[PDB]
Amino acid sequence: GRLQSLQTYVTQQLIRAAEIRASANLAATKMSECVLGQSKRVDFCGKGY
Amino acid sequence: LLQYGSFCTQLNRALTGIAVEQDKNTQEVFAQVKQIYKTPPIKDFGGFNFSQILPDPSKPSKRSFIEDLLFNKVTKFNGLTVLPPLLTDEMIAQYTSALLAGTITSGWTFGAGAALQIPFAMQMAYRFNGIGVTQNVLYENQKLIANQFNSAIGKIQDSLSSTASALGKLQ
Amino acid sequence: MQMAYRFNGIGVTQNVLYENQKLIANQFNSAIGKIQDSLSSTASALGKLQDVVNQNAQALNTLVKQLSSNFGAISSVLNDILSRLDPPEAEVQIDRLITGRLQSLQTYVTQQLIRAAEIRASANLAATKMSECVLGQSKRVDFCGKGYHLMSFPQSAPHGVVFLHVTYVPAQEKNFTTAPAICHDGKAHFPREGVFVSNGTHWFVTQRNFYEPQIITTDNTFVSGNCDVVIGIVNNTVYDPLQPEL
Amino acid sequence: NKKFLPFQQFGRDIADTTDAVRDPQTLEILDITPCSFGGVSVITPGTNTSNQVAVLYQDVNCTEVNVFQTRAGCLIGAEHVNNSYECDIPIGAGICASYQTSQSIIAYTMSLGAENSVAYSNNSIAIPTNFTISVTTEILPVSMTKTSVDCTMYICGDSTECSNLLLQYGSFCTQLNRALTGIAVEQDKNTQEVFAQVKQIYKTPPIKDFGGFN
Ligand SMILES: *[C@@H]1O[C@H](CO)[C@@H](O)[C@H](O)[C@H]1NC(C)=O
Ligand SMILES: *[C@@H]1O[C@H](CO)[C@@H](O)[C@H](O)[C@H]1NC(C)=O
Ligand SMILES: *[C@@H]1O[C@H](CO)[C@@H](O)[C@H](O)[C@H]1NC(C)=O
Ligand SMILES: *[C@@H]1O[C@H](CO)[C@@H](O)[C@H](O)[C@H]1NC(C)=O
Ligand SMILES: *[C@@H]1O[C@H](CO)[C@@H](O)[C@H](O)[C@H]1NC(C)=O
Ligand SMILES: *[C@@H]1O[C@H](CO)[C@@H](O)[C@H](O)[C@H]1NC(C)=O
Ligand SMILES: *[C@@H]1O[C@H](CO)[C@@H](O)[C@H](O)[C@H]1NC(C)=O
Ligand SMILES: *[C@@H]1O[C@H](CO)[C@@H](O)[C@H](O)[C@H]1NC(C)=O
Ligand SMILES: *[C@@H]1O[C@H](CO)[C@@H](O)[C@H](O)[C@H]1NC(C)=O
Ligand SMILES: *[C@@H]1O[C@H](CO)[C@@H](O)[C@H](O)[C@H]1NC(C)=O
């Protein structure tokens, strides 16, 4: 029982980690395109031009 | 547990790979630049007050007011070992310091390698010409832009201090 | 003409292309040689492929090593359990082995599915870079390589692809003193696209990514406003091509 | 320094673990502390380089026993250096290790980069004059090895008693085979979405008049 519970914990940690990695790629792309550069993409860098 | 195979090996490999991926995440976010840049305190910014975003040497923890509000408004032993992070908050604070120094001084031009000094008014004029706004509107309405900018900074300071609704996303 | 179009895409006048064409050719060929050298000798630049391959290999080999695991039963091999126990007596031990091997298979399937999800995420990113960094020109900074982007070239790889980003990097700079505007006769003057620089003698307008002085005139500048509001307007004679041609 | 009630002999923690106690002979409020536990880590360069080994203890200081205590734990077999360099192998808390000065294993704080004070004035501008066409390599993985496992053959290798006991247990082998089949199909969908972009097949003419572009 404890090993099944531990494996469930590991599985959910991997899923949350993958979600966090996708958010991390979003954050790095926004640093490279909203901070380092002036993007023309509408609502990629918040509301407005 | 010896009779129950290699479960411990697989789980520890998975969790160590998780920690390595956390390190890769924070590095690929915050290693945008390799050259640490430093803000000159010479404030000829055309009236653009950057006090709540610049690094403040009045405090030894070298960051701004807003990041300090983000710290102070955001809040077992059976083998459950919390590993330490690789980059501390001070190191990524200095990376944000360098990025703010670059965006003040060189705008986008340090993204192609070396930094290139440009006065900040010309950066704003170029960013207006990027969105089709003719750059005369900047030069003819500079102090109103300074007022609206610094007032918006004060508004987001108050909206972070008196309201913690935009923080539970991290929680 | 494609590289001229790309230089006009990054806001650089295409005369620099036709003036320094063989320099561009020599620098490009040297860059290709540096990449060949850094791929041939330095084999430590392909971690992305072999990490996925070794991860798949570790998962498969762990799934193989699970077979000899006893899982609390009398032995691991089913054949001895069949040859030593009754069909109403082998039920518990074969149930143990089925339970353990089923748990290990579910572990393997969950791991493969999550790893494949991350691989598909990287695949969509790679296909988007194929659609933009190679297939066209992107103004996105640090999306198609470091620096100003021109084009990129793809190459095959086992379970992979390699982009070769042709990038533009400005090299040599010099401290210049500039002003936002020129006052002429009460008429202010703004650059159409550029910046008003003076080497020390006369105000010149130039381009933001290579230094070449244009003589400041109404055919180069934008006449608007007055000589009162602009913080940093300076006095200089804006040239007029009409007066030598009247 | 906790304070029970005069009948309370012990107590649990938030996590339902016996944290603090009171002695059955003597009226005194004790506490149970876990012992020194940690992870054994090894800092080394490659076997194709050397055999010198540095030892890292996780989260605890040098109790059992060069003694270099950091915020990540005990660390012996290394050399503390004031000269902060680039991180080579990460350890924790911004302190990394390397193989430098004849040479041995050192330990140092990660230098965050070459420090620069870029100049600024009211009117000083920096304008490029010469340029460089650098070509930079990116590496992106695309697909994964398509793999199917006959889970009936895996669990029950050439048996029939095992086959009947597996058929008692529903369609788990069917489920795993269907999931792996969907994975294997979406791999080739990835490969077609990456490469199959132009339905034409183009190729160069033999006259490679490319302005001097080898
Ligand atoms: C900017 O605003 C702060 C208040 O947060 C004030 O202390 C500081 O003097 C201001 N600086 C300028 C240049 O206006
Ligand atoms: C420009 O002036 C600054 C002043 O500190 C100096 O550091 C820099 O090297 C100068 N650059 C050139 C190209 O003269
Ligand atoms: C600045 O450029 C003009 C352009 O003709 C030239 O006459 C002058 O000598 C230059 N001054 C210096 C200091 O290079
Ligand atoms: C030069 O800097 C000073 C600040 O010391 C400022 O008052 C002045 O306006 C600047 N010159 C121009 C032309 O803007
Ligand atoms: C520019 O010329 C005007 C005369 O037309 C003069 O009043 C003004 O002071 C000059 N500008 C400077 C900065 O001296
Ligand atoms: C491995 O070590 C040998 C000497 O022990 C050395 O000659 C060789 O270059 C090393 N391998 C690599 C790939 O450098
Ligand atoms: C470890 O650190 C604790 C406090 O952080 C201290 O009380 C203890 O004496 C240290 N032990 C050793 C062996 O350094
Ligand atoms: C590092 O510098 C301090 C003084 O700044 C000195 O006392 C110490 O001995 C140095 N470290 C080593 C390992 O020598
Ligand atoms: C740019 O640098 C290269 C380096 O050799 C040189 O050959 C070339 O003449 C330079 N071009 C300019 C315009 O300075
Ligand atoms: C291109 O480079 C290769 C490798 O150095 C060389 O063999 C070939 O002759 C070159 N061709 C041209 C036309 O540059």
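Throughout, chain B uses Swiss-Prot numbering, with the displayed residues spanning 753-827, 854-949 in order.
Cβ atoms here come from the backbone N, Cα and C positions, even for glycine.
Annotated in Swiss-Prot:
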- B:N764 to K: In strain: Omicron/BA.1, Omicron/BA.2, Omicron/BA.2.12.1, Omicron/BA.2.75, Omicron/BA.4, Omicron/BA.5, Omicron/BQ.1.1, Omicron/XBB.1.5, Omicron/EG.5.1 (VARIANT)
- B:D796 to Y: In strain: 19B/501Y, Omicron/BA.1, Omicron/BA.2, Omicron/BA.2.12.1, Omicron/BA.2.75, Omicron/BA.4, Omicron/BA.5, Omicron/BQ.1.1, Omicron/XBB.1.5, Omicron/EG.5.1 (VARIANT)
- B:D796 to H: In strain: B.1.1.318 (VARIANT)
- B:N856 to K: In strain: Omicron/BA.1 (VARIANT)
- B:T859 to N: In strain: Lambda/C.37 (VARIANT)
- B:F888 to L: In strain: Eta/B.1.525 (VARIANT)
Candidate nearest B:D796 (variant position) in space, where candidates are the variant positions B:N764, B:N856, B:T859, B:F888 and distance is Cα-Cα: B:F888
B:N856 (variant position): secondary structure state under DSSP, collapsed to three categories: coil
Distance from B:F888 (variant position) back to B:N764 (variant position), taken between C-alpha atoms, in Å: 41
Cα separation, B:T859 (variant position) to B:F888 (variant position) (Å, whole number): 41
Candidate with the highest Cβ count within 10 Å, taken from the variant positions B:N764, B:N856, B:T859: B:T859
In sequence order, those variant positions of B:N764, B:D796, B:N856, B:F888 whose CB lies under 6 Å from ligand 4: B:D796
